[PDB]
Amino acid sequence: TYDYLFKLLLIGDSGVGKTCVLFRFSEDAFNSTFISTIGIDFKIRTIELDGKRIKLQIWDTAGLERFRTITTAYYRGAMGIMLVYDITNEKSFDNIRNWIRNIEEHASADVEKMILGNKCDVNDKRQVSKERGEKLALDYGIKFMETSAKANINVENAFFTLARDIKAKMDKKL
Amino acid sequence: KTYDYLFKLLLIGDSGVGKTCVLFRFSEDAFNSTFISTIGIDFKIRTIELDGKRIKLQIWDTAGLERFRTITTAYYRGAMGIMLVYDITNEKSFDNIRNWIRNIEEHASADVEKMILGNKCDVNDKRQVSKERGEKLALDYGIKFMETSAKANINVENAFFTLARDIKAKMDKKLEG
Amino acid sequence: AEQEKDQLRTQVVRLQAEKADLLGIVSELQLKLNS
Amino acid sequence: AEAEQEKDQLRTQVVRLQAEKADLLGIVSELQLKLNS
Ligand SMILES: Nc1nc2c(ncn2[C@@H]2O[C@H](COP(=O)(O)OP(=O)(O)OP(=O)(O)O)[C@@H](O)[C@H]2O)c(=O)[nH]1
Ligand SMILES: Nc1nc2c(ncn2[C@@H]2O[C@H](COP(=O)(O)OP(=O)(O)OP(=O)(O)O)[C@@H](O)[C@H]2O)c(=O)[nH]1
Ligand SMILES: [Mg+2]
Ligand SMILES: [Mg+2]
């Protein structure tokens, strides 16, 4: 049923769109009604890379601090982590540095990482320039893109790229 | 939380005796004859009412094959009731109930509620284990007994409601002190 | 062609509840390993 | 003033949820072995 199996997480502040980004990836849909994640949610999608079947087990964490202990235990064993902020919400962007510390303190040293500046369709309420997002990511040597679950921008590209990077690192070891 | 009580139940017994079919009948009020052996474990929820209170049953349907013994036995701890299922058309499955009871006693709590189900009682012609023998085995162990049929829908509701009642009564008596 | 709309909806509701419980169980098991 | 989802859509939802359930059950089973339940 699959050639590789990759564990992915999405982390970042409550409300930035982690569930919507995954919902767009998982089922090509968007719903604007906010239902904050209770602790954790889970989805499966199998993609193909280099003619091989890649099964993605994707864990969608709650962003609220009340769930930190529950969500943090999923970091061990993760092979790729999406760090998500909301381009209309400067504080969610500022918090990315704290989220990276949480990764570095709990996940594998070589876990693959990617930063997503989500809600890039709401340019009329933007608080974080694309340039500052690219710079933060450059400061940490992490890949970066702006996404929109609602308009379906860079969501496919985010996961396929993360998955490609995980696979290349795996393949290099053989 | 919709519910007032929460009971973890297990079904155990030899492969092919009908544990999954008994649960499917309780869960979804249907029966399918095509055998699909359970891979490790399956899981079903059903909420019933006893004494005007809402009883959520978390029901774990274990694989019977010995290849899955390690996986399935780790579910024993914390179970509050266990169905021990054999197949009235299959004497070996009945003979093995005593081994399943030993597996319960070695891994579950001392006061776990237990019940023996003699399943496929609709297949009267190919019966290998008389009802009297099933009743006597149960009597030897002080455990409740019923003959059931997932297919003809005999005693499936009765079995789960009785086990739940016995669990609930044990808890209530404990609470009141 | 014997499944019907309401049976299917009920199936979805049932699996969604099973999923919710299972996710709770994974989360708690993971915390018990983490000590 | 909003649409019933189709049963084709319902059929797909069930398949997706069953596959999720199968993985989670496997994950629960392996975690319990690590704890020595
Ligand atoms: N315009 C626009 N709104 C979005 C987008 N993504 C999410 N939203 C909105 O932002 C709200 C929050 O989205 P969620 O995915 O639930 O946020 P979350 O990160 O999963 O929040 P928690 O589960 O609490 O951690 C949603 O109700 C949507 O209305 C997007 O790409 N564009
Ligand atoms: N006539 C009749 N057949 C039954 C009954 N219950 C189960 N069967 C059949 O017996 C076979 C085994 O049923 P299952 O429920 O899959 O058995 P199981 O105990 O769950 O087997 P494992 O998962 O391998 O442990 C299936 O072909 C069912 O159709 C019953 O009450 N009456
Ligand atoms: Mg969410
Ligand atoms: Mg079975």
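Residues 4-177, in that order, are what chain A shows, numbered as in Swiss-Prot.
According to its header, this structure was worked out by X-ray crystallography, 1.9 Å.
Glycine is treated like the rest: Cβ placed from N, Cα and C.
Copied over from Swiss-Prot, here are the features:
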BINDING   A:17-23, A:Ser35, A:39-40, A:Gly66, A:121-122, A:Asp124, A:152-153  GTP binding site
MUTAGEN   A:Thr22 to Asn  Loss of interaction with MICAL1. Loss of GRAF1/ARHGAP26 and GRAF2/ARHGAP10 tubular localization. Loss of E-cadherin and MMP14 export. Stimulates interaction with RPGR
BINDING   A:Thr22, A:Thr40, A:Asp63  Mg(2+) binding site
MUTAGEN   A:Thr72 to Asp  Phosphomimetic mutant. Suppresses interaction with GDI1
MUTAGEN   A:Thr72 to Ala  Loss of phosphorylation. No effect on the binding of GDP or GTP. Localizes primarily to the Golgi complex but does not affect membrane localization. Does not translocate to LRRK2-positive lysosomes and does not suppress lysosomal enlargement
MUTAGEN   A:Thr72 to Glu  Phosphomimetic mutant. No effect on the binding of GDP or GTP. Loss of GDI1, GDI2, CHM, CHML, RABGGTA, RABGGTB, RAB3IP, TBC1D15, and INPP5B binding. Increases localization to the cell membrane
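Classification of A:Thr72 (mutagenesis position) by DSSP places it within a helix.
Other Cβ atoms within 10 Å of the Cβ of A:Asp63 (Mg(2+) binding site) number 25 in total over all chains. On the backbone, the CA of A:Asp63 (Mg(2+) binding site) and the CA of A:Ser17 (GTP binding site) stand 11 Å apart. Note: the Mg(2+) site is recorded as A:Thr22, A:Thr40, A:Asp63; in the same chain, A:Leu13, A:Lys21, A:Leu25, A:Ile43, A:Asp44, A:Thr64, A:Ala65 also have Cβ atoms within 8 Å of that site's Cβ centroid. The separation of A:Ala152 (GTP binding site) from A:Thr22 (mutagenesis position), Cα to Cα, is 9 Å. Annotation for A:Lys122 (GTP binding site): same-chain Cβ neighbours under 8 Å, separated by at least 6 residues, are A:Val19, A:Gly20, A:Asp89, A:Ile90, A:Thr91, A:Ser151, A:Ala152, A:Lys153.
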